[PDB]
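Peer 1: Sharing a structure below in structure tokens format, with a few things to ask.
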There are 2 protein chains.
Amino acid sequence: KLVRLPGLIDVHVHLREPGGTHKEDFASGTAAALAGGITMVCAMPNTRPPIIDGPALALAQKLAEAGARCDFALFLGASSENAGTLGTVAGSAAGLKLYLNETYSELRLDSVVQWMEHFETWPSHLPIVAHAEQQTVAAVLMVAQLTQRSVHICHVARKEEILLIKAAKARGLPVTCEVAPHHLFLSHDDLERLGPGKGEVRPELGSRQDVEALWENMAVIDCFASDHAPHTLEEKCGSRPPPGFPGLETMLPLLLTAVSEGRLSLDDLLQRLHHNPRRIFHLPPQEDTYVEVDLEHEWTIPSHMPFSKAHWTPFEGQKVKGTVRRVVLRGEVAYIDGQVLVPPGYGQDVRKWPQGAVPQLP
Amino acid sequence: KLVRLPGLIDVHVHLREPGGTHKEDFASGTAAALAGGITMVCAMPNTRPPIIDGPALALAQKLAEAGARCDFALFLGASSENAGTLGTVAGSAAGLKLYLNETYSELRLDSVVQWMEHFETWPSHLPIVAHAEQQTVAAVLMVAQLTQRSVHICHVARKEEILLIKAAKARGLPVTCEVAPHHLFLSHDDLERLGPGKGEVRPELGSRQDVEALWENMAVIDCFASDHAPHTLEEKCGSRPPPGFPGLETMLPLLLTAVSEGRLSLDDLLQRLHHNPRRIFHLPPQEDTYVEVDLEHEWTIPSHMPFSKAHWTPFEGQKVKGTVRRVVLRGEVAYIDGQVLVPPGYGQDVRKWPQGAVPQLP
Ligand SMILES: NC(=O)N[C@@H](CC(=O)O)C(=O)O
Ligand SMILES: NC(=O)N[C@@H](CC(=O)O)C(=O)O
Ligand SMILES: [Zn+2]
Ligand SMILES: [Zn+2]
Ligand SMILES: [Zn+2]
Ligand SMILES: [Zn+2]
Ligand SMILES: [Zn+2]
Ligand SMILES: [Zn+2]
Ligand SMILES: [Zn+2]
Ligand SMILES: [Zn+2]
């Protein structure tokens, strides 16, 4: 007896194309998405070259249209030089991404004034998401208030951060946030097993108290999103390990396990992987699209999942209950039982659909 | 220059069929919906007979399928005799409605134990909405906590009620709510003009301080919904005036005026008339469906709007800026400039669509 879910949306993925295609490309990352029950992804701009201007966006759009197997939207990235220059293309992007801390990106902004300039110049009706850890969450919230608009906080990982967001929501401030599965299902207790290289991620793995605070404050979490951040094992185990975990293929099985254990409800899951992504990012429905999952099948996560070119996973050895059996995307069987059955290029840029434009006043 | 909006959803309408068709029927009420930019309605169960058992629901479904011009879902109503009897049909309804105070209904429950019985027996994955005023909001929230599930509060009208809900959300409790336009745009200051008969509504019109508290606490309001409650002028002006206002044709123009004045944003409006209705009630997308509005046209609300059989409106004389120009429903022109162009029966029960079933564990 399978359960039919709507097409799930991951608003935070790194697909590495252009420029890092040994780690992942549109075709492989979207195969991983489909195998994870995800039918729409929003791809981050920290590629090589980074998606920080109109020519880079145009290239990325064509690479995605040719390689993606599920539907997508592409973020633009904020830089120290592009505020005020993105107005013509802004509405074609998922939103604008700000990198406000050290992480796998060359896009760090060096002054809060640059953050203000982006909040003032990016069109006010379009999404802004921020990588903002610890006190940076409070700082970017201040910039959002000064500029009288909303912000979405990426990968919240700490008790400190979720409680700050909780306090902001209690004051009626327009802030939303997402949490990634590694910050719900891994902690410092796992760094022994992972090692210091594999274990590198931003935000770093939290304490048990951080993990427990995120679960305790589930009501504050608007979205789940994988922060699928594929790097090869050679890179993760080498001398200068880049931060990030692959996660598209493991996210849904991990969360379904938690549903089966009563840690959150099926509805809680679908708000966070479907409805809230849609409404925060103004992402359109996908016609004739659904995911069938089997909630009874118990399995152990292996040393690598089948599709991501990362070819490793930090969840190796965890027991899960829940598997994706079939994905139908826009009337076509896209995935069955370990086989992806739509080719590279089946996926489409949802921002080009009539229903995928963000509504705005004339 | 028109603005394209998605198909808007009104989760609280009274269409009066069966049994009150001189006040409204499916055909006339859904024409009013379309003219108001609404493409999907959830119809309340306080009809004659009331929709409190499977035979009454079956009749109402067929009357709606034959008369509705926009899409719909039908609520079931809680009674003092039907707890534990609705399990077979529950998933075919919009949700379950509880009438917990005096209003236009014979469905009042006389004991909190009856509320508990409904919360315990209605399927836990399906929506429950409550007419719950003043302290009754706190009481039904207690019942929801005792039974470990969510509740949605209909037509919140008072500072007391919105602050209670705000406090509950700050504690992470699963409660959502809606507000009707008369509680945002009318107050005691209007009872002089309306008179005691026309002015009768439940919840009653609030003070200026109530209205200001609702605006100040917009962040707490999940949905707008009209509580379209048509009664004829003869009834409203007679000896025993029933409570309620018609509102489908005026809701969107009133709210667009507020958007134009900067009282809330277009996004704030679309969260409350599209995304949040979808996610709270698990209502499916409507393919090829959109509303085109003109935000520049200034007009004065007349003594009655064209479509509702109520043939009166409490907003007469208010100046608005914003009009519905065209509605496309599932690929067909449904409304243009004062003319409805889909016949009775074009509308469909969204709970019968594959994408319209509420997901549940096996
Ligand atoms: N989270 C990570 O550790 N890495 C992400 C970047 C990011 O989301 O900050 C990546 O692109 O590799
Ligand atoms: N609100 C009202 O005053 N009347 C509504 C009933 C209701 O929503 O309580 C009606 O059906 O007439
Ligand atoms: Zn990040
Ligand atoms: Zn993010
Ligand atoms: Zn990232
Ligand atoms: Zn939207
Ligand atoms: Zn009511
Ligand atoms: Zn209601
Ligand atoms: Zn009502
Ligand atoms: Zn749903």
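Quick note: numbers on chain A are straight from Swiss-Prot, i.e. 1460-1821, in order.
Using N, Cα and C of the backbone, Cβ positions are placed for all residues, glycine too.
Feature annotation from Swiss-Prot assigns active site, for DHOase activity to A:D1686. For A:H1471, A:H1473, A:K1556, A:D1686, the entry in Swiss-Prot reads Zn(2+) 1 binding site, with the evidence type experimental evidence. What Swiss-Prot records for A:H1471, A:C1613, A:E1637 is Zn(2+) 2 binding site. If you look up Swiss-Prot, you'll see A:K1556, A:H1590, A:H1614 marked as Zn(2+) 3 binding site, on the strength of experimental evidence. Here the residue is the original one, while Swiss-Prot reports the published mutagenesis A:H1471 to N with the comment Abolishes dihydroorotase activity. Here Swiss-Prot describes A:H1471 to A as a published mutagenesis experiment; the accompanying note says: No zinc-binding and no catalytic activity. Swiss-Prot gives this note for the published mutagenesis A:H1473 to A: No zinc-binding and no catalytic activity. Among the mutagenesis entries in Swiss-Prot is A:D1512 to N, noted as: No change in catalytic activity. As a published mutagenesis entry, A:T1562 to A appears in Swiss-Prot alongside the note: Abolishes dihydroorotase activity. Among the mutagenesis experiments that Swiss-Prot reports, A:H1590 to A is described with the note: Abolishes dihydroorotase activity. The annotation that Swiss-Prot gives for the mutagenesis experiment A:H1590 to N reads: No catalytic activity. According to Swiss-Prot, the mutagenesis experiment A:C1613 to S carries the annotation: Reduces dihydroorotase activity. In Swiss-Prot, a published mutagenesis experiment is listed as A:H1642 to N, annotated 11.5% of wild-type catalytic activity. According to Swiss-Prot, the experimentally introduced change A:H1690 to N is described as follows: 3% of wild-type catalytic activity.
Mind mapping these onto the model and telling me what they sit next to?
Peer 2: Look at A:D1686 (active site, for DHOase activity): DSSP puts it in coil.
Neighbours of A:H1473 (mutagenesis position), defined as other CB atoms within 10 A of its CB across all chains, total 26.
Just so you know, the Cβ of A:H1471 (mutagenesis position) picks up 27 other Cβ atoms within 10 Å once every protein chain is counted. A:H1471 (mutagenesis position) falls within a strand segment according to DSSP.
Cβ neighbours of A:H1614 (Zn(2+) 3 binding site) (same chain, under 8 Å, six or more residues apart in sequence): A:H1471, A:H1590, A:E1637, A:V1638, A:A1639, A:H1642, A:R1661, A:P1662, A:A1684, A:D1686.
Taking Cβ-Cβ distances under 8 Å and a sequence separation of 6 or more, the neighbours of A:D1512 (mutagenesis position) in its chain are A:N1541, A:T1544, A:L1545.
Sequence-distant contacts (6 or more apart, same chain, Cβ under 8 Å) of A:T1562 (mutagenesis position) comprise A:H1590, A:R1661, A:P1702.
Look at A:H1590 (mutagenesis position): DSSP puts it in a strand.
Taking all protein chains in view, 25 other C-beta atoms sit within 10 angstroms of the C-beta of A:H1590 (mutagenesis position).
Counting only same-chain residues at least 6 apart in sequence, those with a Cβ under 8 Å from the Cβ of A:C1613 (mutagenesis position) are A:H1471, A:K1556, A:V1588, A:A1589, A:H1590, A:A1591, A:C1636, A:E1637, A:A1684, A:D1686. Look at A:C1613 (mutagenesis position): DSSP puts it in coil.
When other Cβ atoms within 10 Å of the Cβ of A:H1642 (mutagenesis position) are tallied across all protein chains shown, the result is 23.
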Peer 1: Long-range same-chain neighbours of A:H1690 (mutagenesis position), Cβ under 8 Å, sequence gap at least 6?
Peer 2: A:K1482, A:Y1563, A:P1700, A:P1701, A:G1703, A:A1769
Peer 1: What other residues of this chain sit with their CB within 8 A of the center of the CB atoms of A:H1471, A:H1473, A:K1556, A:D1686, the recorded Zn(2+) 1 site?
Peer 2: A:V1472, A:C1501, A:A1502, A:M1503, A:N1505, A:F1534, A:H1590, A:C1613, A:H1614, A:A1684, A:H1687, A:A1688
Peer 1: For A:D1512 (mutagenesis position), which DSSP three-state class applies?
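Peer 2: It is coil.
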Peer 1: Counting other Cβ atoms within 10 Å of each Cβ, which of the recorded positions A:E1637, A:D1686 scores lowest?
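Peer 2: The recorded positions A:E1637, A:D1686 were compared, and A:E1637 has the fewest Cβ atoms within 10 Å.
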Peer 1: Write out, in the order they occur in the sequence, the residues of the chain not among A:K1556, A:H1590, A:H1614 that have a C-beta within 8 Å of the mean position of the C-beta atoms of the recorded Zn(2+) 3 site.
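Peer 2: What remains near the Cβ centre is A:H1471, A:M1503, A:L1557, A:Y1558, A:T1562, A:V1588, A:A1589, A:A1591, A:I1612, A:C1613, A:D1686.
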Peer 1: With the Cβ under 6 Å from ligand 8 as the test, give me the qualifying entries from the recorded positions A:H1590, A:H1614, A:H1642.
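Peer 2: What lies within reach of ligand 8, judged by Cβ under 6 Å, is none of the recorded positions.
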